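A.B. asks: Got a structure for you, questions after.
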Protein chains: 4
Amino acid sequence: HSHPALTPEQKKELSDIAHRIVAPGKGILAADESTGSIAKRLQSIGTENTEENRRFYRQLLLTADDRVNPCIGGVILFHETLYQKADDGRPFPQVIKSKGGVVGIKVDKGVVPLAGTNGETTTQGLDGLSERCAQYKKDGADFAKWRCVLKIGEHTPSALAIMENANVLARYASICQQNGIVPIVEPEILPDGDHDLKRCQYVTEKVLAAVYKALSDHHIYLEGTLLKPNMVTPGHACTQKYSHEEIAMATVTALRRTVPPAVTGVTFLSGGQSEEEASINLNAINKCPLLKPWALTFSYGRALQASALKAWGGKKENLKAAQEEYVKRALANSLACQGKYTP
Amino acid sequence: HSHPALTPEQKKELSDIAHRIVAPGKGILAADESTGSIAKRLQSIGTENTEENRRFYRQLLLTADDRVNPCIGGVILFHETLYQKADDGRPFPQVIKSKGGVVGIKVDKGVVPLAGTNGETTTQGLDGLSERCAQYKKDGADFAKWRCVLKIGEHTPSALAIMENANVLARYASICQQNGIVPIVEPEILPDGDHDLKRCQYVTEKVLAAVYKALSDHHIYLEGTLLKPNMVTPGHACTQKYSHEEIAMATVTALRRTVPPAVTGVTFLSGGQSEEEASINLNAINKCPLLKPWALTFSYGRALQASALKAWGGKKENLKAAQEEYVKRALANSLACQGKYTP
Amino acid sequence: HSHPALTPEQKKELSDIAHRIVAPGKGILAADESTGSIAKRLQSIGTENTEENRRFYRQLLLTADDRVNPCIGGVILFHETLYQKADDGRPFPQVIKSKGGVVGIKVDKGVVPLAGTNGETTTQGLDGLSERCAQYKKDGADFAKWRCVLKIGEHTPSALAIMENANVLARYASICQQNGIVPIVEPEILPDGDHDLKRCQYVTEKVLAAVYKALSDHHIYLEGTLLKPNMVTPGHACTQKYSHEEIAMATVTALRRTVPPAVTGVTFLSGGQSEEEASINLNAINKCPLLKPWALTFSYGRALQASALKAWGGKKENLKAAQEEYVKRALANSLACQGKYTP
Amino acid sequence: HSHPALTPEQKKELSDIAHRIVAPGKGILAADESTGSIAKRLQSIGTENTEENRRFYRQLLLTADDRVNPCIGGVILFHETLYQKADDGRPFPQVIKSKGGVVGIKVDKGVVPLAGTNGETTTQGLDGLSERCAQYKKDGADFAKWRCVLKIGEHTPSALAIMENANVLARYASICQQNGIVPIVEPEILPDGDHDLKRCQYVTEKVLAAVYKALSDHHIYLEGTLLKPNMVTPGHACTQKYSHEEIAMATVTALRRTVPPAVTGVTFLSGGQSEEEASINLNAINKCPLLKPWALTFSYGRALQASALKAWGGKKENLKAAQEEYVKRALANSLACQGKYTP
């Protein structure tokens, strides 16, 4: 017997937010880096990690030129960045919503190793999640993000890891959809190792199928859900070389065999690629001559901001130039969303 | 680790046959009625059930006018009809392939009641299936058909019935794809009872999701598979009345939430409807303003041939008129495949 | 391929602790009541809820006579009670271990309603659980407790609720076994409603089978795990009446069809029964003439302490008499563990 | 909601037959060899395979001395042997029931390779099984046998093979229990290869857990079911050497972690061992100092009859001596059932 999880108005908000995020030509900037990863990135660039530098760097990211207004539909933030204010006086969620963007927040509490596996981990962060999503919904967060990690090994991914990560993602998305927050499932598959297109494509199919079975099990309103997969790409130690067209064909085959078409949009990871390779691959994916009945766009953390961070270097007066650099990649990625990119 | 079930040439035959079957404007005639059901139908029309009458009736179905040549892409036969010859001397598979059609065969051995359930049955017919499909492949059968039955009850469909029927369908489709025969999965849901659009749509989602999970489990090459679902329609004792647009919206929602887009085509059942209601509903489904990234066509057993059987009546000299009647429905259903039908 | 979750020494501690807890004639006192439930219980008895009254009441429970030393193998505490000290100066974990008992702690963070179900809830409390169990292991907690809730309804328990609760229990038990803490799974089935012995026995089989499948999936060392089920008992509004022998037969049938015999012991709930009915039923269960290859004992929260709380009334000078009352039930329950109870 | 598969009288026959089969000190002779395997065995001994030689050899097996009357509780036959008569005039089922034995029949139709796996096969034989079991029940068969095969490889047994074989075994046992025939599940794991005690024990746990989950899913009355597992033994190419006590400890650990204690008895395979090694191992298993709450006995096809077949050689006049040889092993195996064997 059916007791509906959602009223039709709840489905209306989830569908409208998911359509406004993944709108044609728009993408996702992921400024959600925690203090450890951003500490590594500020230590590489050669500055001290303080709250002021992090706030100023996200100022450099967020208040860039109005040319990125038809580029970014939504920005993912850390928890701390929701309660930081810009030097103009405006809080960063209002900064995001003022230029048409949507506020999100990365909500997981890290990765926990699973017993008995070969280095396989699950994700943490389920306690207090309804109250926290209610609080973030009061502060203007309209979508969320959760990151599960899987690695390709000798006999990994085992069935235990895929089942547990799929069940956790479905539980998370149910809780987020209860509170009027569009969830984004991110089934990340680690690119480390040496494996061809074929095996990585294979485990991509198994992982995405288990995810969508668990989503059907937990009554998830799939019209208000976004998918964040990685491009099927060979391992870093894999010796074989492939054109970008084969990678695009393999991605659209791995999606067209799994993703049911009510899922509103597909946002890709960069996954340790270069700044240009991700845009080239996404432009290839948007040019693949099969029938792709959803939005195909980008959600790039490092691939948007890495070289702009390099051109910043920790000095304020370089800012505009660094900001200009960021805009460049954004504009390129916008073309990568519509297939009209050419390098 | 991946050991591929299919060579790329095997995928090439399966994809080419599935594309030739479900080709735009073409549909499936199901003349696969067994001796009991066709015995009931000949007893209703008032003639004796012999081999000669069955052969002559399928002669009346199969050698109709050449106007049905851009109508039927494929015909489903009983096992016996593959070894019957027409009075011209040509065997019925050659009759089918001569006018552009593709030979199929219904291969299941009936329904067996499941213990402990409330009148829920599974399907039979797995033994010797590889040899039988090899034999039918030698005789010109290029696709198959398997029919599982589920009924909507108080606490039915239980999880046991859906799991067992999905596993049996996947096992069947693996065996058929091994031998170069395109399988057609038919997840029939019984329209008996009293239930709204909502509950029947709900159990349609659960059943189709479990089916596609089991197909992903058994490495089924989904580009060479056809789907045969029923239209989500209220029960026969249900008191509420619905327009055909609501039924079309519910069907395309129940498909767009489940069917991955590599599945080549969707052929509907008639499911106890009238001869005109099925064509009206299919014309509505082909006019629904959502994105349907596959072929939507008909596979009508009774809805093609019932009134033509009525105009036959068991007398040979009425034949042409009866045949003319059949052509009428076929032409209508062809328009129901392309959305340009108007009654 | 097998990467063992546990070293053999880890299996040795888990087995030794589980054997010391469930030792023949010993049981579990559950003083783990949170502030809301104990607030309701102090408000019923007519005293104000303060930290001093809670500490003093658990003083009344814990420092009772030495006759309960061969009665209680282990005590379950709230988190707060681990950091309260007795008026002698000794902390309550040392109080427990001084008279032969083992310290436990209830670790879940409550129940969260599942979307789309009919009032079905999951359990919360997975974040930070490895660090918290390491901290409690430093403070002397050797076992844990987690409480999932399921209710018998019209079409409930659904498959979603049982699957999610089983996966959460297995994840919890893996985390606890990683840190050297013996987990106790508690699959509680709510006794509310009107349902016979038959349906409650049925859903007990389904729930326990799904739990043990998920435990086999997560590589749980079942020799170091305790099971906390409820006795299969009809609903509160059920009109049919049953002898205690039928309830004992149904419990031992529902366990002997599911529990694999390496699971070290089975501790029952009281589940809203009377103070005497639970002891009578447990004495019947220990007299059932089938082969029960494990320890069958009690884990009684209310059924040990309710009437002793009544004889306390919130006044200190009644203490000993109230404590004497507690000892009475404990002694009775000890006989209920060995089948030699007679009321 | 519960609709009981079995009336209590049906449970009474299943329990009584299962108790009479596995009765203390009794075992199972498996004369169920099909024409191919027995053709290989008659070709090794150097005689022509005819119906007369097969009938005469099973005469040599079945009408041995009355000292085997407290040895064999039941005999498994091929289908053909049920309709062969002895030279006295009595049919072989009456021969079996006259000396206290129970007639069984091997009912599967062989093994079929699964697509996409690495040499993994499922089992066949489900069609017409209710009618065939009704027919064998009329002829005096009171139990059955079904044999699924799994091999230990690099990345095998995969989850697909274990799931499919468990579902097929449960479906088979439901059908057999519907007709009043006690099923015997045989989850055979192939001993070929090189693998330690540890990995074979591991996959034994996974396989048996999946089997019992599928049996709980299909409402199987486990008091009327027998289990036929193999002893966990290293591979034929494995270099490490183990005492028989370690093999006995590993078997009783692999059973005590999985088998719920209502399953009436456990009958072992010989599995390519010597004639003496199987009896030594079973005597060790019956001497393992853990709590084994079921009957542990033998079901030996080759290990009972191989050397007796050797002492036959295809000549009639050696018969008695050959028969005497058979009795020897039987008597030894009877002691192997009670732990009082000493070689």
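The residues of chain C that appear here are 3-345 by Swiss-Prot count, in order.
Header entry for method reads electron microscopy, 3.6 Å.
Each residue, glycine too, has its Cβ placed from N, Cα and C.
Okay, these came from Swiss-Prot:
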type	residues	note
MUTAGEN	C:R43 to A	Reduces activity 14-fold
BINDING	C:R43, C:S272, C:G273, C:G274, C:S301, C:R304	beta-D-fructose 1,6-bisphosphate binding site
MUTAGEN	C:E188 to A	Reduces activity over 100-fold
MUTAGEN	C:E188 to Q	Reduces activity over 1000-fold
ACT_SITE	C:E188	active site, proton acceptor
MUTAGEN	C:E190 to Q	Reduces activity 20-fold
MUTAGEN	C:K230 to M	Loss of activity
ACT_SITE	C:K230	active site, schiff-base intermediate with dihydroxyacetone-P
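If you look at the structure here, what lies around each of the features I listed?
C.D. replies: DSSP assigns C:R43 (mutagenesis position) to a helix in the three-state reduction.
DSSP classifies C:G273 (beta-D-fructose 1,6-bisphosphate binding site) as coil under the three-state reduction.
For the recorded site, C:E188 (mutagenesis position), the DSSP three-state label reads strand.
For C:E188 (mutagenesis position), the count of additional Cβ atoms within 10 Å of its Cβ stands at 23 [all protein chains shown].
Same-chain residues at least 6 positions away in sequence with a Cβ under 8 Å from that of C:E190 (mutagenesis position) are, in sequence order, C:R149, C:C150, C:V151, C:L152, C:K230, C:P231, C:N232, C:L271, C:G273.
Around the Cβ of C:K230 (mutagenesis position), the number of neighbouring Cβ atoms within 10 Å comes to 20.
A coil conformation is recorded for C:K230 (mutagenesis position) in the three-state DSSP classification, outside any helix or strand.
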A.B. asks: Write down the Cα-Cα distance for C:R43 (mutagenesis position) and C:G274 (beta-D-fructose 1,6-bisphosphate binding site), rounded and given in Å.
C.D. replies: 14
A.B. asks: When you measure from the Cβ of C:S301 (beta-D-fructose 1,6-bisphosphate binding site), which residues in the chain that are at least 6 apart have a Cβ under 8 Å away?
C.D. replies: C:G29, C:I30, C:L31, C:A32, C:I78, C:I186, C:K230, C:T269, C:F270, C:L271
A.B. asks: Please list residues from the chain of C:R43 (mutagenesis position) whose Cβ is under 8 angstroms from its Cβ, counting only those at least six apart in sequence.
C.D. replies: C:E35, C:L311
A.B. asks: Hey, which of the binding-site residues C:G273, C:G274 is the loneliest by Cβ count within 10 Å?
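C.D. replies: C:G274, out of the binding-site residues C:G273, C:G274, has the fewest neighbouring Cβ atoms within 10 Å.
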A.B. asks: What is the biggest Cα to Cα gap, in Å, among C:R43, C:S272, C:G273, C:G274, C:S301, C:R304, the residues listed as binding beta-D-fructose 1,6-bisphosphate?
C.D. replies: 19
A.B. asks: Do you know offhand how many angstrom separate C:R304 (beta-D-fructose 1,6-bisphosphate binding site) and C:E188 (mutagenesis position) by C-alpha?
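C.D. replies: For C:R304 (beta-D-fructose 1,6-bisphosphate binding site) versus C:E188 (mutagenesis position), the Cα atoms are 16 Å apart.
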A.B. asks: Any idea what DSSP makes of C:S301 (beta-D-fructose 1,6-bisphosphate binding site), helix, strand or coil?
C.D. replies: strand
A.B. asks: Give me the CA-CA distance between C:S272 (beta-D-fructose 1,6-bisphosphate binding site) and C:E188 (mutagenesis position), in Å, as a whole number.
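C.D. replies: Their Cα atoms are separated by 12 Å.
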A.B. asks: With every protein chain in view, what's the tally of Cβ atoms within 10 Å of the Cβ of C:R304 (beta-D-fructose 1,6-bisphosphate binding site), excluding that atom itself?
C.D. replies: 20
A.B. asks: Tally every other Cβ atom lying within 10 Å of the Cβ atom of C:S272 (beta-D-fructose 1,6-bisphosphate binding site).
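C.D. replies: So the number of other Cβ atoms within 10 Å of C:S272 (beta-D-fructose 1,6-bisphosphate binding site) is 24.
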